[PDB]
Amino acid sequence: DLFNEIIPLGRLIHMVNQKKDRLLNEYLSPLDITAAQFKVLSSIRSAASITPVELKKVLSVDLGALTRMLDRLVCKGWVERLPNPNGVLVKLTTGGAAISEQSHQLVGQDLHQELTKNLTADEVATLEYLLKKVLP
Amino acid sequence: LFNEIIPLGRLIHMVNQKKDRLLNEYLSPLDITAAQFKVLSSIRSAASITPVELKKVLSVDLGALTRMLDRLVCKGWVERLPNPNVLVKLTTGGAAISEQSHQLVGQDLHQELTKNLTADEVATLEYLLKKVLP
(Lines of atoms letter the chains of each structure in order from A and count residues from 1; the text may use other names and numbers.)
(Lines give C-alpha, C1' and ligand atoms only; values in the text may rest on other atoms or scores of the structure.)
Protein backbone atom coordinates (compact mmCIF):
# COMPACT_ATOMS: atom_id res chain seq x y z
CA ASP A 1 0.00 0.00 0.00
CA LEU A 2 2.72 2.41 1.12
CA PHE A 3 5.03 0.52 -1.23
CA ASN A 4 3.74 2.23 -4.33
CA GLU A 5 4.27 5.74 -2.86
CA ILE A 6 7.49 7.77 -2.68
CA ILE A 7 7.34 9.15 0.88
CA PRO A 8 9.86 11.71 2.25
CA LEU A 9 12.20 10.46 4.95
CA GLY A 10 10.98 13.11 7.37
CA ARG A 11 7.41 11.82 7.27
CA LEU A 12 8.56 8.21 7.51
CA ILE A 13 10.48 8.89 10.71
CA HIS A 14 7.49 10.86 12.01
CA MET A 15 5.21 7.93 11.18
CA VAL A 16 7.47 5.27 12.62
CA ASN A 17 7.91 7.37 15.73
CA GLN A 18 4.14 7.74 16.20
CA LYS A 19 3.98 3.94 16.06
CA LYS A 20 6.74 3.62 18.65
CA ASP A 21 4.79 5.88 21.00
CA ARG A 22 1.51 4.04 20.57
CA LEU A 23 3.32 0.77 21.39
CA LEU A 24 5.03 2.44 24.35
CA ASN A 25 1.69 3.61 25.79
CA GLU A 26 0.15 0.18 25.32
CA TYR A 27 2.96 -1.76 26.99
CA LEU A 28 3.35 0.83 29.80
CA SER A 29 -0.29 0.88 30.88
CA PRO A 30 0.11 -1.94 33.47
CA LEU A 31 2.28 0.57 35.38
CA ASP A 32 -0.08 3.55 35.06
CA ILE A 33 2.36 5.78 33.18
CA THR A 34 2.20 7.36 29.73
CA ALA A 35 4.80 7.44 26.96
CA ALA A 36 5.20 11.17 27.60
CA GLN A 37 5.81 10.70 31.32
CA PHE A 38 8.18 7.83 30.51
CA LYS A 39 10.29 9.98 28.22
CA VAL A 40 10.56 12.80 30.68
CA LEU A 41 11.60 10.44 33.46
CA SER A 42 14.26 8.96 31.13
CA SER A 43 15.76 12.33 30.20
CA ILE A 44 16.02 13.19 33.91
CA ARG A 45 17.42 9.76 34.75
CA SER A 46 20.27 10.14 32.28
CA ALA A 47 21.19 13.72 33.20
CA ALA A 48 20.81 12.84 36.91
CA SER A 49 19.69 16.40 37.59
CA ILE A 50 18.69 18.99 35.00
CA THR A 51 17.35 22.53 34.41
CA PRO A 52 13.74 22.78 33.25
CA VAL A 53 15.14 25.13 30.62
CA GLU A 54 17.67 22.47 29.59
CA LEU A 55 15.12 19.70 29.85
CA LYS A 56 12.88 21.80 27.60
CA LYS A 57 15.75 21.99 25.13
CA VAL A 58 16.50 18.28 25.24
CA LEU A 59 12.86 17.25 24.68
CA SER A 60 11.74 19.98 22.29
CA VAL A 61 8.21 20.66 23.67
CA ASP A 62 7.00 23.95 25.07
CA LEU A 63 8.27 25.48 28.33
CA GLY A 64 4.80 25.72 29.91
CA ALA A 65 3.78 22.16 28.95
CA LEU A 66 6.82 20.83 30.79
CA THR A 67 6.25 22.84 34.00
CA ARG A 68 2.76 21.36 34.08
CA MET A 69 4.13 17.87 33.38
CA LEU A 70 6.76 18.24 36.10
CA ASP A 71 3.95 19.37 38.46
CA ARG A 72 2.16 16.06 37.88
CA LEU A 73 5.37 14.00 38.11
CA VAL A 74 6.21 15.71 41.40
CA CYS A 75 2.69 14.99 42.71
CA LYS A 76 3.05 11.37 41.55
CA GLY A 77 6.16 11.43 43.80
CA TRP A 78 8.59 10.42 41.02
CA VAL A 79 10.38 13.74 40.59
CA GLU A 80 11.50 16.46 43.00
CA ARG A 81 12.40 20.14 42.57
CA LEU A 82 15.57 21.60 44.10
CA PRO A 83 17.42 24.88 44.37
CA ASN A 84 20.72 24.40 42.55
CA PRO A 85 24.05 26.12 43.41
CA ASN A 86 23.18 29.32 41.49
CA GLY A 87 17.15 28.60 39.21
CA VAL A 88 15.82 25.11 39.97
CA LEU A 89 17.08 21.57 39.31
CA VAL A 90 14.93 18.48 38.82
CA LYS A 91 15.91 14.88 39.65
CA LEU A 92 14.30 11.50 40.20
CA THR A 93 13.18 10.43 43.63
CA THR A 94 13.79 6.88 44.73
CA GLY A 95 10.30 5.99 43.48
CA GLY A 96 11.01 7.79 40.20
CA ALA A 97 14.17 5.76 39.68
CA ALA A 98 12.35 2.50 40.43
CA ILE A 99 9.42 3.14 38.11
CA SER A 100 11.83 4.20 35.38
CA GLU A 101 13.78 0.96 35.76
CA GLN A 102 10.64 -1.19 35.90
CA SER A 103 9.30 0.88 33.07
CA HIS A 104 12.35 0.17 30.88
CA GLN A 105 12.37 -3.55 31.69
CA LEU A 106 8.65 -4.18 31.03
CA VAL A 107 8.76 -2.59 27.64
CA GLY A 108 12.09 -3.31 25.94
CA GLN A 109 11.50 -6.90 24.84
CA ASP A 110 7.97 -6.47 23.51
CA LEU A 111 8.89 -3.25 21.71
CA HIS A 112 11.74 -4.81 19.81
CA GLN A 113 9.58 -7.78 18.83
CA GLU A 114 6.74 -5.59 17.58
CA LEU A 115 8.93 -3.07 15.75
CA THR A 116 10.82 -5.83 13.88
CA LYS A 117 8.03 -8.37 13.28
CA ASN A 118 8.12 -7.76 9.49
CA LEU A 119 11.91 -7.67 9.25
CA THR A 120 14.70 -10.16 8.67
CA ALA A 121 17.54 -10.23 11.18
CA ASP A 122 19.52 -8.80 8.28
CA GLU A 123 17.05 -6.10 7.38
CA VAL A 124 17.04 -5.10 11.06
CA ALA A 125 20.82 -4.77 11.07
CA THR A 126 20.75 -2.70 7.86
CA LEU A 127 18.09 -0.34 9.15
CA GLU A 128 19.90 0.24 12.45
CA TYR A 129 23.14 0.83 10.54
CA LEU A 130 21.56 3.37 8.21
CA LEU A 131 19.66 5.15 10.97
CA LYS A 132 22.97 5.78 12.73
CA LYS A 133 24.42 7.17 9.49
CA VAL A 134 21.85 9.98 9.57
CA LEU A 135 22.93 11.12 13.03
CA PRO A 136 26.33 12.66 12.32
CA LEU B 1 27.71 4.86 17.70
CA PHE B 2 28.98 2.26 15.29
CA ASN B 3 30.48 0.08 17.99
CA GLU B 4 27.24 -0.07 20.01
CA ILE B 5 24.12 -2.18 19.53
CA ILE B 6 21.26 0.30 19.94
CA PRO B 7 17.59 -0.73 20.10
CA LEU B 8 15.58 0.36 17.08
CA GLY B 9 13.24 2.25 19.42
CA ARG B 10 15.94 4.56 20.68
CA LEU B 11 17.34 5.02 17.21
CA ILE B 12 13.96 6.23 15.99
CA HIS B 13 13.67 8.45 19.03
CA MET B 14 17.12 9.85 18.39
CA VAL B 15 16.59 10.39 14.67
CA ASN B 16 13.24 12.00 15.43
CA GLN B 17 14.78 14.49 17.84
CA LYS B 18 17.23 15.40 15.10
CA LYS B 19 14.41 15.91 12.62
CA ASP B 20 12.71 18.35 15.02
CA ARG B 21 15.84 20.37 15.75
CA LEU B 22 16.34 20.78 12.00
CA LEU B 23 12.69 21.71 11.59
CA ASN B 24 12.92 24.43 14.22
CA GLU B 25 16.14 25.73 12.73
CA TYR B 26 14.75 25.93 9.19
CA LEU B 27 11.36 27.28 10.35
CA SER B 28 12.74 30.19 12.37
CA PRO B 29 12.68 32.76 9.48
CA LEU B 30 8.88 32.30 9.61
CA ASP B 31 8.58 32.69 13.40
CA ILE B 32 6.97 29.29 13.98
CA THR B 33 8.08 26.24 15.98
CA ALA B 34 8.28 22.60 14.92
CA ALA B 35 5.45 21.90 17.37
CA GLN B 36 3.29 24.64 15.92
CA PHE B 37 4.16 23.38 12.47
CA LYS B 38 2.98 19.85 13.18
CA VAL B 39 -0.24 21.02 14.76
CA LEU B 40 -1.00 23.20 11.73
CA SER B 41 -0.21 20.25 9.47
CA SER B 42 -2.56 17.83 11.25
CA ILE B 43 -5.43 20.32 11.03
CA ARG B 44 -4.64 21.10 7.40
CA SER B 45 -4.86 17.47 6.36
CA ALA B 46 -8.04 16.73 8.35
CA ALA B 47 -9.50 20.11 7.23
CA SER B 48 -11.42 20.35 10.52
CA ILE B 49 -11.03 18.20 13.60
CA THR B 50 -11.99 17.61 17.25
CA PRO B 51 -9.48 18.62 19.93
CA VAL B 52 -10.16 15.16 21.35
CA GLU B 53 -9.35 13.65 17.95
CA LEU B 54 -6.42 16.00 17.45
CA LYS B 55 -5.14 14.96 20.89
CA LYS B 56 -5.33 11.35 19.68
CA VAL B 57 -3.59 11.93 16.33
CA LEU B 58 -0.67 13.81 17.96
CA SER B 59 -0.34 11.81 21.19
CA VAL B 60 0.43 14.73 23.50
CA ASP B 61 -1.66 15.77 26.53
CA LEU B 62 -5.16 17.27 26.18
CA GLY B 63 -4.48 20.37 28.28
CA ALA B 64 -1.19 21.12 26.50
CA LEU B 65 -3.07 21.14 23.18
CA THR B 66 -5.84 23.46 24.42
CA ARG B 67 -3.07 25.91 25.44
CA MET B 68 -1.37 25.40 22.08
CA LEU B 69 -4.60 26.02 20.21
CA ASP B 70 -5.14 29.14 22.33
CA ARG B 71 -1.82 30.51 21.07
CA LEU B 72 -2.51 29.44 17.47
CA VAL B 73 -5.89 31.16 17.55
CA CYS B 74 -4.25 34.34 18.90
CA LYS B 75 -1.59 34.11 16.19
CA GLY B 76 -4.59 34.17 13.81
CA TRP B 77 -3.78 30.81 12.20
CA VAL B 78 -6.47 28.62 13.71
CA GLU B 79 -10.10 29.24 14.52
CA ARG B 80 -12.59 27.48 16.79
CA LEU B 81 -16.12 26.53 15.66
CA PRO B 82 -19.28 24.91 16.97
CA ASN B 83 -19.75 21.70 14.97
CA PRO B 84 -23.07 20.03 14.01
CA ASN B 85 -23.38 18.14 17.35
CA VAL B 86 -15.87 22.34 19.18
CA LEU B 87 -13.99 21.99 15.87
CA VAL B 88 -10.69 23.60 14.87
CA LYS B 89 -9.62 24.56 11.37
CA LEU B 90 -7.04 26.71 9.68
CA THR B 91 -7.73 30.31 8.86
CA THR B 92 -6.61 31.68 5.50
CA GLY B 93 -3.43 32.93 7.14
CA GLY B 94 -2.92 29.54 8.76
CA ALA B 95 -3.23 27.78 5.44
CA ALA B 96 -0.74 30.21 3.88
CA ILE B 97 1.85 29.81 6.62
CA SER B 98 1.50 26.04 6.52
CA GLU B 99 2.11 25.94 2.77
CA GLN B 100 5.03 28.40 2.94
CA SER B 101 6.24 26.47 5.96
CA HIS B 102 6.25 23.21 3.99
CA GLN B 103 7.99 24.68 0.97
CA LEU B 104 10.76 26.44 2.90
CA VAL B 105 11.95 23.40 4.83
CA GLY B 106 11.32 20.46 2.51
CA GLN B 107 14.45 20.76 0.38
CA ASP B 108 16.91 21.70 3.14
CA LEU B 109 15.59 18.99 5.46
CA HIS B 110 16.11 16.20 2.96
CA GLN B 111 19.60 17.42 2.15
CA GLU B 112 20.64 17.58 5.81
CA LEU B 113 19.02 14.29 6.79
CA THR B 114 20.68 12.42 3.90
CA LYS B 115 24.04 14.17 3.78
CA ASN B 116 25.95 11.05 4.95
CA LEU B 117 23.97 8.64 2.77
CA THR B 118 24.13 7.27 -0.75
CA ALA B 119 21.13 7.59 -2.99
CA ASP B 120 20.90 3.83 -2.61
CA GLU B 121 21.29 3.88 1.15
CA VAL B 122 18.50 6.44 1.33
CA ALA B 123 16.23 4.21 -0.79
CA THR B 124 16.97 1.24 1.48
CA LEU B 125 16.25 3.20 4.67
CA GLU B 126 12.92 4.46 3.35
CA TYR B 127 12.00 0.95 2.21
CA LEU B 128 12.84 -0.59 5.60
CA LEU B 129 11.15 2.20 7.57
CA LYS B 130 7.96 1.50 5.61
CA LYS B 131 8.28 -2.17 6.65
CA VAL B 132 7.95 -1.30 10.33
CA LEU B 133 4.68 0.55 9.79
CA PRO B 134 2.29 -2.34 9.15
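We number chain B the same way Swiss-Prot does; the residues here are 7-91, 96-144, in that order.
Determination method: X-ray crystallography, 2.5 Å.
Here the Cβ of each residue, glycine as well, is placed from N, Cα and C on the backbone.
Within its own chain, B:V45 (mutagenesis position) has B:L60, B:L64, B:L71, B:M74, B:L75, B:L78 as residues 6 or more apart in sequence whose C-beta sits under 8 angstroms from its own. B:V45 to E appears in Swiss-Prot as a mutagenesis experiment; the accompanying note says: Increased transcription of the region II transcript.
According to Swiss-Prot, the mutagenesis experiment B:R77 to L carries the annotation: Increased transcription of the region II transcript. Under the three-state DSSP scheme, B:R77 (mutagenesis position) falls in the helix class.
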Original post:
Cβ distance under 8 Å to B:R77 (mutagenesis position), same chain, sequence separation 6 or more: which residues?
Top reply: B:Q42
